[PDB]
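Colleague: My questions all concern the structure below.
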Amino acid sequence: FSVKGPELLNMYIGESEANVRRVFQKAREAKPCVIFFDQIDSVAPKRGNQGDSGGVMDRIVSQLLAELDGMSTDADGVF
Amino acid sequence: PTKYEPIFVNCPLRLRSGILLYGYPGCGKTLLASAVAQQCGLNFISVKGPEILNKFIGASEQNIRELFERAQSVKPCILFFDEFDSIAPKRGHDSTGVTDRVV
Ligand SMILES: Nc1ncnc2c1ncn2[C@@H]1O[C@H](COP(=O)(O)OP(=O)(O)O)[C@@H](O)[C@H]1O
């Protein structure tokens, strides 16, 4: 169950964090799951402070890296 | 100053409050800050210097005020600056870059 939709970054509401959280909750559902990242535009930060004001996307990337691997559990299975 | 509360009520002079720490690169600095936060007598929030140095003129300075406006709104806080070298202006006066604005 790959992402397949990272380009759908956000609405005008700052729901992107909730969206990515739901993505990883769907990940935790069907625990043996591997998430493929298209790695296009939701991976924006080249320098972390110069691309597109570091706005919505900077929060998205911060959340993504924060939750990417919290050493949760082996049984989690999220690759 | 907090534990010995009654005496410090009599203090007629502003309490020493700021401390700075050099160190050979990364010899335990954020972890120390984290622990001194977790003593929990004070709340903690922190900024990492390269995060806020936007190219945009306004945000570059507005992001500093973003911290204080929240800190003053809650409680005594640490307001730790990591990577503070990157904010510091290297005593620059001629170029008058955005760094001068921020400092
Ligand atoms: N005395 C120590 N005890 C435990 N960990 C330490 C100690 N000294 C350094 N470290 C480790 O080094 C890092 C200290 O944080 P920091 O100095 O901010 O690293 P950096 O500057 O590279 O971000 C952490 O990864 C911490 O685990």
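The numbering of chain A matches Swiss-Prot: 794-872, in order.
If you check the header, you will see the structure was determined by electron microscopy, 4.1 Å.
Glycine is treated like the rest: Cβ placed from N, Cα and C.
What Swiss-Prot shows for this protein is this:
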type	residues	note
MUTAGEN	A:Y805 to A	Cells are unable to grow on a medium with oleate as a sole carbon source
MUTAGEN	A:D831 to Q	In PEX6pB2; increased amount of peroxisome-bound PEX6. Results in accumulation of PEX5 on peroxisomal membranes
Colleague: Cβ-Cβ under 8 Å from A:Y805 (mutagenesis position), same chain, 6 or more residues apart: which ones?
Modeller: none
Colleague: What number of additional C-beta atoms lies within 10 angstroms of the C-beta atom of A:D831 (mutagenesis position)?
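Modeller: Here the count is 13.
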